[PDB]
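**Student:** Quick one: structure below, then a few questions.
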Amino acid sequence: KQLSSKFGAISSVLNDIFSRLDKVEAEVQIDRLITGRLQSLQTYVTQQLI
Amino acid sequence: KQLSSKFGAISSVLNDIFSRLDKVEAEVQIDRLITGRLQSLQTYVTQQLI
Amino acid sequence: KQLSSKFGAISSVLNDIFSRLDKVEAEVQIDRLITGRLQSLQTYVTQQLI
Amino acid sequence: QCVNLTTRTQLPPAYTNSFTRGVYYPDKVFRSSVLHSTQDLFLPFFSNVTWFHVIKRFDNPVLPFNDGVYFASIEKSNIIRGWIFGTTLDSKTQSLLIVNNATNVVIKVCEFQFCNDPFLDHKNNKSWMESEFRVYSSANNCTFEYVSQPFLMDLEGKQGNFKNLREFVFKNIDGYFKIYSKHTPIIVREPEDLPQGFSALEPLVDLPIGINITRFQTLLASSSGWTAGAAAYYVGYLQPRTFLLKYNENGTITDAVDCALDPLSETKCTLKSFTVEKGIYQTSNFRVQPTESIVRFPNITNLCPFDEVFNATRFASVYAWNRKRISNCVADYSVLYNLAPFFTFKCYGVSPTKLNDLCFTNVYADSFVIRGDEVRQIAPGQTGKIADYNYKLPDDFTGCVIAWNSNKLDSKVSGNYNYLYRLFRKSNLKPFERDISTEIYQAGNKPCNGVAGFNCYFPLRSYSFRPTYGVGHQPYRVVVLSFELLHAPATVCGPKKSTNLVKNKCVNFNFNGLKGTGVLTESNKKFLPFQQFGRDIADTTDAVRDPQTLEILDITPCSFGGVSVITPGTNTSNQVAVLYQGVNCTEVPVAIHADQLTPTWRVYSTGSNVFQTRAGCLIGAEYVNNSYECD
Amino acid sequence: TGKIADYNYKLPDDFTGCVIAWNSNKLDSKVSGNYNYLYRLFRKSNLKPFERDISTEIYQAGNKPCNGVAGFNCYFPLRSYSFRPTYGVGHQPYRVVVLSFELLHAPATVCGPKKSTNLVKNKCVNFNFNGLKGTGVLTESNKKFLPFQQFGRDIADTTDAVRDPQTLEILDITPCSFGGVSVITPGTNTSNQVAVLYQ
Amino acid sequence: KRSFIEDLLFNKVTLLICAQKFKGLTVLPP
Ligand SMILES: *[C@@H]1O[C@H](CO)[C@@H](O[C@@H]2O[C@H](CO)[C@@H](O)[C@H](O)[C@H]2NC(C)=O)[C@H](O)[C@H]1NC(C)=O
Ligand SMILES: *[C@@H]1O[C@H](CO)[C@@H](O[C@@H]2O[C@H](CO)[C@@H](O)[C@H](O)[C@H]2NC(C)=O)[C@H](O)[C@H]1NC(C)=O
Ligand SMILES: *[C@@H]1O[C@H](CO)[C@@H](O[C@@H]2O[C@H](CO)[C@@H](O)[C@H](O)[C@H]2NC(C)=O)[C@H](O)[C@H]1NC(C)=O
Ligand SMILES: *[C@@H]1O[C@H](CO)[C@@H](O[C@@H]2O[C@H](CO)[C@@H](O)[C@H](O)[C@H]2NC(C)=O)[C@H](O)[C@H]1NC(C)=O
Ligand SMILES: *[C@@H]1O[C@H](CO)[C@@H](O)[C@H](O)[C@H]1NC(C)=O
Ligand SMILES: *[C@@H]1O[C@H](CO)[C@@H](O)[C@H](O)[C@H]1NC(C)=O
Ligand SMILES: *[C@@H]1O[C@H](CO)[C@@H](O)[C@H](O)[C@H]1NC(C)=O
Ligand SMILES: *[C@@H]1O[C@H](CO)[C@@H](O)[C@H](O)[C@H]1NC(C)=O
Ligand SMILES: *[C@@H]1O[C@H](CO)[C@@H](O)[C@H](O)[C@H]1NC(C)=O
Ligand SMILES: *[C@@H]1O[C@H](CO)[C@@H](O)[C@H](O)[C@H]1NC(C)=O
Ligand SMILES: *[C@@H]1O[C@H](CO)[C@@H](O)[C@H](O)[C@H]1NC(C)=O
Ligand SMILES: *[C@@H]1O[C@H](CO)[C@@H](O)[C@H](O)[C@H]1NC(C)=O
């Protein structure tokens, strides 16, 4: 359920942000999204270790 | 004591940013600050679990 | 091996950022790099604790 | 005006260490019962300040001023009055004057001509007169004036029992001038050389001279024949340091500890406390520092033909944009920066201000002329007619674009029909490609070649230019510079001069922009003719080829290592030992030098007996034979 | 970078202010040319920010010492402008003003026309002391401030003591009451009654 | 001063990357 959040970006859906934004600066937003997803996965893995 | 650090923003006081800047770039700096504080809180939680 | 990732910046080497950009713009790139490296080091510390 | 005095047998100034004087509040904020770490210009603890004694006796020479000074006078009868600040004192440079003799404090900034002996002392016969107050011979143009209230003064002239101690610290920064002051009474001591104790300093005033200061002179108060009383002052110099300051519940500074004096002070600073229990602690990290700097650029002295490109007689149309190559020359972008209006100069991958410091491998200039309404379409990843069917830049383009107005040249009153552009294209074109084929647009469902008609269109259209057109439609000339960085041996770049080459020493090398620090040695590997830089597992360059001479150099970082402090409890003795983690013990004697090591303290390296363990060498402890229980 | 910045008037990289420039070709431009505005052109080194120089010593370029008056390799360090209305745009005189200031570390000296109001104590209000927007309750304080101090900070570097601009006493700021809420309940089937605990 | 089984135990367990550990990574001794 956590992957539905926007993480402060324009929109949670990945493909729509490419068309509505110029490619010069959409990389920042998609990198923010990828960092948020990586953080969530790392938290889950640590809990599983415990 | 962690929340006295700027985390790369312009100031550690949250009300100063809003009262000195408009609504179009202050969000970037408050975003930096909120990410830093969130990371610190998560680290504290993990230490408590251990 | 993990410090060879660009993390979203223009280049993974720190000296080229300062010698190819003005300070104001270079702030964001070095901020991204430093946040990524801090995150990786924290992950290593947690695994060592376990 | 003053009269020549001379007849002085100067004696070298005295020296005396200052115990704990010279600490001031760094900010106008109230804090209660908390330890705070600050970093600013301070007076190092236990530093040897210069002592001047004036009684017959006349000692007040000019003294250097740099990074602020600390001036402390132990005086009774108000002998010292004011100060003079300047750099030449020759009526050609602005000079300060701070005089608080009897009435008020007068602060003047003016092009004074300070005479040979600035003073207010020598008057008939042995009692002071407020004559020669015009120590300045002339005042041409004075630019700042400020008057305020005076300080605590005294009457008559005495000799002995010098109660009053006045401490001042002066510091100039970013044009501003700042003074902090403190007054201490009832300081009587049979010995000289300052009292022992602690006392903070409050901020007094601030003032914006915004001038250059490098030396200063003291002022004190007929010309031949005068007897003066006892007087003593002390001068010390500031420098950047980090301190740990302790406040109390009443809000006053009570104690402070330095963080660069001794290893014990270092561990006190890193523990954020004033007491440390017995044990081994880990402290600041050892690290050696660079002596000299070197650069290395290719030996080329020709010049690039930027003038021909930017002053070309004719520019080709958009659908046939002209491309030129620049290589094997020295490119100076200063002429591009200033000459001609150049209403738009915008770069993407590199800041233009630094464009004179990099090195490229291939530079391509693409020139054309467009309409004024489409100049915004040159940006990468854009839309519109001109950015789609005539000329498109890649998304990751790394270069610059320069557009300027040329209404005088291209526009013609009769009409300029010479400029053409594609209007109809079957599909979007790939970046950095050109189209010239003239085929009629068969945009219909019929096999039409024809000449004109429905669904049978000539794709090309002619720009029309005339001076009557308003702003936004007059022709604009556009030149785009493209290059790739650091991926090949350099061929064209700026004019920075080279220097000699250093081997087996820690220097700040610079090989075609690779700023870094380390020691360079001769390697024993073979490069390919198309390779210049060698990488490693961490993707940090470690093998380079010198441009001027074809030699292979290998880079390794400076020497470093951890540092630990062995100490018994602060309740017990304060003697400590130092351990250099994981290093042979013959390197640290070599490291012994000032301005070379990150830890400023170096008395311990040439200290007590050194004993090598398997984890470095311990300095400061003797090795006994008999064994005990581990502590 | 350039001549005017590096030789006449340079701003610090951390400048906190404003700049206003306009075109005044209607006044300073002269029909025969204006030569009453001077500017430096020669100097021996870059100057630190907000630095002023007036000396007009003789500039020496070559290794041969220069003295007397201007000559070969011995130039005058000043030059003049040339203003007539027939120059193209970009050469007529431009009048420039720069406003510089520092923010909120000392007693206030100048600000807008916002009206004052009466004071309230021992009540949760939205105070505003010279731009210090916040919330809390203000009480009488007994701590002693030095005359040059205005604000008091805690271990978290946030303000908790202030000095009223109009009357010169000291006010202590403490935050509002807050806490958690818990609900005690039996099973849903048994009943719908609950209890509330304020932690 | 080692026995016979301890010799085999030592030899059966093994402990240039340390050169490329310049990036502030060390190993303290027991
Ligand atoms: C530019 O000047 C340098 C400086 O002398 C020349 O470098 C020399 O190159 C030769 C040939 O490889 C070497 O044997 C010398 O030892 C180099 N000199 C130094 C001081 O290292 C370089 O050759 C010159 N460029 C050209 C094109 O001649
Ligand atoms: C390069 O030219 C070829 C030949 O004209 C183009 O290939 C045609 O592309 C259109 C586009 O839909 C197709 O309808 C044709 O069937 C293709 N013909 C052939 C023979 O392949 C090609 O598109 C051109 N390249 C670009 C980037 O436009
Ligand atoms: C302030 O004045 C001093 C001297 O009055 C200047 O010091 C000069 O420093 C340069 C270093 O590049 C030397 O070459 C000169 O010889 C020094 N001057 C003299 C008279 O010896 C200093 O540069 C000045 N500060 C500024 C910002 O210009
Ligand atoms: C205007 O502001 C001044 C500045 O504080 C006020 O002066 C204070 O007056 C009170 C009452 O007499 C004194 O207790 C304070 O000591 C005064 N301030 C200082 C710094 O001495 C003045 O009263 C104000 N006047 C009005 C009409 O609001
Ligand atoms: C004092 O003597 C010096 C050198 O002897 C001279 O340059 C100066 O003009 C003299 N001052 C006066 C006031 O005569
Ligand atoms: C530095 O202080 C010591 C301590 O008294 C003194 O002996 C020494 O002479 C001083 N330095 C100089 C250059 O005089
Ligand atoms: C000071 O007094 C002496 C002795 O009376 C005299 O020679 C000298 O001229 C006096 N100085 C002045 C400036 O009057
Ligand atoms: C172009 O020519 C003009 C006059 O001929 C000259 O002032 C200008 O500097 C030239 N531009 C370049 C880049 O050389
Ligand atoms: C410190 O030493 C004194 C005497 O040497 C002793 O009375 C005191 O108890 C000691 N304090 C601690 C904390 O060890
Ligand atoms: C230092 O190196 C020398 C020569 O290799 C060696 O004899 C000595 O034992 C070494 N000492 C330490 C402490 O590493
Ligand atoms: C320790 O023993 C060695 C070997 O007998 C001897 O050379 C050395 O002097 C002794 N040191 C002390 C402090 O007794
Ligand atoms: C209703 O909830 C109670 C819990 O208090 C449970 O004992 C009972 O079995 C439940 N009845 C149902 C689920 O029908």
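All residue numbers here begin at 1 and follow the chain in the order shown.
Determined by electron microscopy, 3.4 Å, according to the entry header.
For all residues, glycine too, the Cβ spot is worked out from N, Cα and C.
Pasting the feature list from Swiss-Prot:
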- D:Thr6 to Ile (Swiss-Prot position 19): In strain: Omicron/BQ.1.1, Omicron/XBB.1.5, Omicron/EG.5.1 (VARIANT)
- D:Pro13 to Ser (Swiss-Prot position 26): In strain: Gamma/P.1 (VARIANT)
- D:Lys123 to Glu (Swiss-Prot position 147): In strain: Omicron/BA.2.75 (VARIANT)
- D:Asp193 to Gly (Swiss-Prot position 215): In strain: Beta/B.1.351 (VARIANT)
- D:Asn299 to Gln (Swiss-Prot position 331): Reduced viral infectivity (MUTAGEN)
- D:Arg314 to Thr (Swiss-Prot position 346): In strain: Omicron/BQ.1.1, Omicron/XBB.1.5, Omicron/EG.5.1 (VARIANT)
- D:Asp373 to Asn (Swiss-Prot position 405): In strain: Omicron/BA.2, Omicron/BA.2.12.1, Omicron/BA.2.75, Omicron/BA.4, Omicron/BA.5, Omicron/BQ.1.1, Omicron/XBB.1.5, Omicron/EG.5.1; complete loss of interaction with host integrins (VARIANT)
- D:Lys385 to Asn (Swiss-Prot position 417): In strain: Beta/B.1.351, Omicron/BA.1, Omicron/BA.2, Omicron/BA.2.12.1, Omicron/BA.2.75, Omicron/BA.4, Omicron/BA.5, Omicron/BQ.1.1, Omicron/XBB.1.5, Omicron/EG.5.1; May enhance affinity to human ACE2 receptor (VARIANT)
- D:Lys412 to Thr (Swiss-Prot position 444): In strain: Omicron/BQ.1.1 (VARIANT)
- D:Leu420 to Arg (Swiss-Prot position 452): In strain: Delta/B.1.617.2, Epsilon/B.1.427/B.1.429, Kappa/B.1.617.1, Lambda/C.37, 19B/501Y, Omicron/BA.4, Omicron/BA.5, Omicron/BQ.1.1; Contributes to cellular immunity evasion and increases infectivity (VARIANT)
- D:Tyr421 to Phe (Swiss-Prot position 453): In strain: B.1.1.298 (VARIANT)
- D:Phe458 to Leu (Swiss-Prot position 490): Increased resistance to neutralizing antibodies and human covalescent sera neutralization (MUTAGEN)
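Could you tell me the structural context for the features on the list?
**Tutor:** Secondary structure from DSSP puts D:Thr6 (variant position) in coil. D:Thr6 (variant position) has a Cβ environment of 6 other Cβ atoms inside 10 Å.
In the three-state DSSP assignment, the secondary structure recorded for D:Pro13 (variant position) is coil.
Of all Cβ atoms in the shown protein chains, 17 besides its own fall within 10 Å of the Cβ of D:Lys123 (variant position).
DSSP classifies D:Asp193 (variant position) as coil under the three-state reduction.
The local packing around D:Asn299 (mutagenesis position), expressed as other Cβ atoms within 10 Å of its Cβ over all shown chains, amounts to 8.
Cβ neighbour count for D:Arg314 (variant position): 9 (other Cβ atoms within 10 Å of its Cβ, all protein chains included).
Sequence-distant neighbours of D:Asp373 (variant position) (same chain, six or more apart, CB under 8 Å from its CB) are D:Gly472, D:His473, listed in sequence order.
Following the DSSP three-state reduction, the secondary structure of D:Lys385 (variant position) is coil.
In the three-state DSSP scheme, D:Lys412 (variant position) falls into the coil class. On its own chain, D:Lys412 (variant position) has D:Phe465, D:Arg466 as residues at least 6 apart in sequence with a Cβ closer than 8 Å to its own Cβ.
Around D:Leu420 (variant position), the same-chain residues at least 6 positions away in sequence with a Cβ under 8 Å from its Cβ are D:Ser317, D:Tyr319, D:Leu460, D:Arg461, D:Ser462, D:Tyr463.
DSSP gives D:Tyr421 (variant position) a strand state.
Look at D:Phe458 (mutagenesis position): DSSP puts it in coil. On its own chain, D:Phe458 (mutagenesis position) has D:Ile440, D:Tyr441, D:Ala452 as residues at least 6 apart in sequence with a Cβ closer than 8 Å to its own Cβ.
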**Student:** Work through the recorded positions one by one (D:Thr6, D:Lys123, D:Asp193, D:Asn299, D:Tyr421) and name whichever has its CA nearest to the CA of D:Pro13 (variant position).
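**Tutor:** When the Cα distances are compared, D:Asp193 comes out closest.
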**Student:** Quick check: of the variant positions listed here (D:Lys123, D:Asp193, D:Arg314, D:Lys385, D:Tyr421), which one has the Cα closest to that of D:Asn299 (mutagenesis position)?
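**Tutor:** That would be D:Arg314, nearest by Cα distance.
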**Student:** Cα-Cα separation of D:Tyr421 (variant position) and D:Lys123 (variant position), in Å?
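**Tutor:** Taking the Cα atoms only, D:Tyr421 (variant position) lies 92 Å from D:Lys123 (variant position).
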**Student:** For a Cβ distance below 6 Å to any atom of ligand 1, name the recorded positions from D:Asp193, D:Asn299, D:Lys385, D:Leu420, D:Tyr421 that qualify, or say none.
**Tutor:** D:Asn299
**Student:** Measuring Cα to Cα, how many Å separate D:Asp193 (variant position) from D:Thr6 (variant position)?
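**Tutor:** The separation of the Cα atoms works out to 29 Å.
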**Student:** If you draw a 10 Å sphere around the Cβ of D:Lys385 (variant position), how many other Cβ atoms fall inside it, taking every protein chain shown into account?
**Tutor:** 15
**Student:** Pick the one among the variant positions D:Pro13, D:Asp193, D:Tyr421 whose Cβ has the fewest other Cβ atoms within 10 Å in this structure.
**Tutor:** D:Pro13
**Student:** For the recorded positions D:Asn299, D:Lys385, D:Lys412, D:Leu420, D:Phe458, which residues show a Cβ-Cβ distance under 8 Å to chain F?
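**Tutor:** Contact set vs F: none.
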**Student:** Using C-alpha atoms, which one of the variant positions D:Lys123, D:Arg314, D:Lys385 comes nearest to D:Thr6 (variant position)?
**Tutor:** D:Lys123
**Student:** Tell me which recorded positions (D:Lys123, D:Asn299, D:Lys412, D:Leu420) have a Cβ under 6 A from ligand 9; sequence order is fine.
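**Tutor:** So the answer is none.
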